[PDB]
Amino acid sequence: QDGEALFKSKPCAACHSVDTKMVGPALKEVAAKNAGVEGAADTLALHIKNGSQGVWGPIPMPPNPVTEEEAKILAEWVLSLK
Ligand code: HEC
């Protein structure tokens, strides 16, 4: 309740997903990509605010209105997804 709920209010669900997918790699598939790199939370923060591409597909992710506070938490729950 201190990590998943945030993903809800966060439009990250509109594009990303938890047990499926639509545009970007579901945090589940992404968690496995940055799993070995548990310290990937810092790299994601730079890929979320300034968007990022080539890491998954030719679809650059538009910058989202997220700060370091929400970007950090959301990054902690995404890494703890599984
Ligand atoms: C559709 C406009 C998206 C919304 C809304 C959010 N994200 Fe996204 N994200 C999107 C795409 C298409 C991609 C893949 C980009 C690529 O080419 O690889 C992503 C990727 C991420 C990642 C991983 C970045 C990487 O591994 O290099 C993260 C950590 C991520 N997105 C986070 C994130 C958050 C927290 C969002 C809500 C603020 C969010 N995304 C929304 C597309 C879209």
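Here chain A follows Swiss-Prot, giving residues 23-104 in order.
We read in the header that solution NMR was used to get this structure.
Keep in mind that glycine also has a Cβ here, set from the backbone N, Cα and C atoms.
Classification of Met83 (heme c binding site) by DSSP places it in coil, neither helical nor stranded. Of all Cβ atoms in the shown protein chains, 19 besides its own fall within 10 Å of the Cβ of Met83 (heme c binding site). Under the heading heme c binding site, Swiss-Prot lists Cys34, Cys37, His38, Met83.
Note: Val40 (variant position) has non-local neighbours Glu26, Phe29, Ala48, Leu49, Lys50, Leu103, i.e. same-chain residues 6+ apart with C-beta under 8 A of its own C-beta. Variant annotation in Swiss-Prot: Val40 to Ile, described as In strain: 221; the structure shown retains the original residue.
According to Swiss-Prot, the natural variant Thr42 to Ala carries this note: In strain: 221. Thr42 (variant position) falls outside any helix or strand according to DSSP and counts as coil. If you draw a 10 Å sphere around the CB of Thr42 (variant position), it holds 8 other CB atoms from the protein chains shown.
Record note (Swiss-Prot) on the natural variant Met44 to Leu: In strain: 221. A simple way to gauge crowding: the CB of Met44 (variant position) has 10 other CB atoms within 10 angstroms, across all the protein chains here.
Neighbour counts of Cβ atoms within 10 Å were taken for the binding-site residues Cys34, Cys37; the minimum is at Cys37.
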